[PDB]
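Engineer: If you scroll down you'll find the structure; I have some questions about it.
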Amino acid sequence: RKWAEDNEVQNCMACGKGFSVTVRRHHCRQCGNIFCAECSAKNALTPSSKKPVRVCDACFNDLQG
Ligand SMILES: O=P(O)(O)O[C@@H]1[C@H](O)[C@H](OP(=O)(O)O)[C@@H](O)[C@H](O)[C@H]1O
Ligand SMILES: [Zn+2]
Ligand SMILES: [Zn+2]
């Protein structure tokens, strides 16, 4: 519900491509947006949980430091 768990996305937010059998879907755990394998191709380690959380390219560098 509060998180974008394929509830009805089927479309990245940035590239906004229609997720298909070729491209997968990945949402940013920080902002909470759905990004395609190309937009979500960046992860960063946060001191909040000591683990690399999946996030888009921007937030990845915005939270990595
Ligand atoms: O990739 P799938 O097997 O279909 O499932 C993915 C997981 O729920 C991912 O969790 P994560 O962000 O914790 O990886 C999420 O980012 C993606 O939107 C989902 O596609
Ligand atoms: Zn994308
Ligand atoms: Zn983000």
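The residue numbers of chain A are those assigned by Swiss-Prot, with the residues present covering 1347-1411 sequentially.
The header says solution NMR.
In case you wondered, yes, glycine gets a Cβ from its N, Cα and C as well.
Dumping what Swiss-Prot says about this protein:
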type    : residues                   : note
BINDING : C1358, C1361, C1382, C1385 : Zn(2+) 1 binding site
BINDING : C1374, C1377, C1402, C1405 : Zn(2+) 2 binding site
MUTAGEN : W1349 to A                 : Reduces phosphatidylinositol 3-phosphate binding and endosomal location
MUTAGEN : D1352 to V                 : Reduces phosphatidylinositol 3-phosphate binding and endosomal location
MUTAGEN : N1357 to D                 : Reduces phosphatidylinositol 3-phosphate binding and endosomal location
MUTAGEN : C1358 to S                 : Abolishes phosphatidylinositol 3-phosphate binding and endosomal location
MUTAGEN : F1365 to A                 : Strongly reduces phosphatidylinositol 3-phosphate binding and endosomal location
MUTAGEN : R1370 to A                 : Abolishes endosomal location
MUTAGEN : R1371 to A                 : Abolishes phosphatidylinositol 3-phosphate binding and endosomal location
MUTAGEN : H1372 to A                 : Abolishes endosomal location. Abolishes pH sensitivity of the FYVE-type zinc finger domain; when associated with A-1373
MUTAGEN : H1373 to A                 : Abolishes phosphatidylinositol 3-phosphate binding and endosomal location. Abolishes pH sensitivity of the FYVE-type zinc finger domain; when associated with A-1372
MUTAGEN : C1374 to A                 : Abolishes phosphatidylinositol 3-phosphate binding and endosomal location
MUTAGEN : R1400 to G                 : Strongly reduces phosphatidylinositol 3-phosphate binding and abolishes endosomal location
Engineer: Going by DSSP, is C1377 (Zn(2+) 2 binding site) sitting in a helix, a strand, or coil?
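Structural biologist: For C1377 (Zn(2+) 2 binding site) - judged by DSSP and reduced to three states - the answer is coil.
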Engineer: Filter the recorded positions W1349, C1358, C1361, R1370, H1373 down to those with CB closer than 6 A to an atom of ligand 2; keep them in sequence order.
Structural biologist: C1358, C1361
Engineer: Of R1370, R1371, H1372, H1373, the mutagenesis positions given in the record, which has the fewest other CB atoms within 10 A of its CB?
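Structural biologist: Sparsest of the mutagenesis positions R1370, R1371, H1372, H1373 by Cβ contacts within 10 Å: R1370.
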Engineer: What are the sequence-distant neighbours of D1352 (mutagenesis position), meaning same chain, six or more residues apart, C-beta distance under 8 angstroms?
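Structural biologist: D1352 (mutagenesis position) has long-range Cβ partners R1371.
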Engineer: Taking the binding-site residues one at a time (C1377, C1385, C1402, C1405), which has its Cβ surrounded by the most other Cβ atoms within 10 Å?
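Structural biologist: In terms of Cβ crowding, the pick is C1402.
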Engineer: Check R1371 (mutagenesis position) against DSSP and tell me helix, strand or coil, would you?
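Structural biologist: Strand, per DSSP.
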Engineer: In three-state terms from DSSP, label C1385 (Zn(2+) 1 binding site) for me.
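Structural biologist: Note: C1385 (Zn(2+) 1 binding site) is coil by DSSP, not helix or strand.
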Engineer: Relative to the Cα of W1349 (mutagenesis position), which of the recorded positions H1373, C1382, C1385, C1405 has the closest Cα?
Structural biologist: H1373
Engineer: At 10 angstroms around each C-beta, which of the recorded positions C1361, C1374, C1382 has the fewest other C-beta atoms nearby?
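Structural biologist: Fewest other Cβ atoms within 10 Å, among the recorded positions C1361, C1374, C1382, is found for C1361.
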Engineer: What number of additional C-beta atoms lies within 10 angstroms of the C-beta atom of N1357 (mutagenesis position)?
Structural biologist: 13
Engineer: Does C1358 (mutagenesis position) have same-chain partners at least 6 apart in sequence with Cβ under 8 Å from its own Cβ, and which are they?
Structural biologist: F1365, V1369, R1371, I1380, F1381, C1382, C1385
Engineer: Take the mean position of the Cβ atoms of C1358, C1361, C1382, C1385, the recorded Zn(2+) 1 site. Which other residues of that chain put their Cβ within 8 Å of it?
Structural biologist: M1359, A1360, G1362, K1363, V1369, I1380, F1381, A1383, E1384, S1386
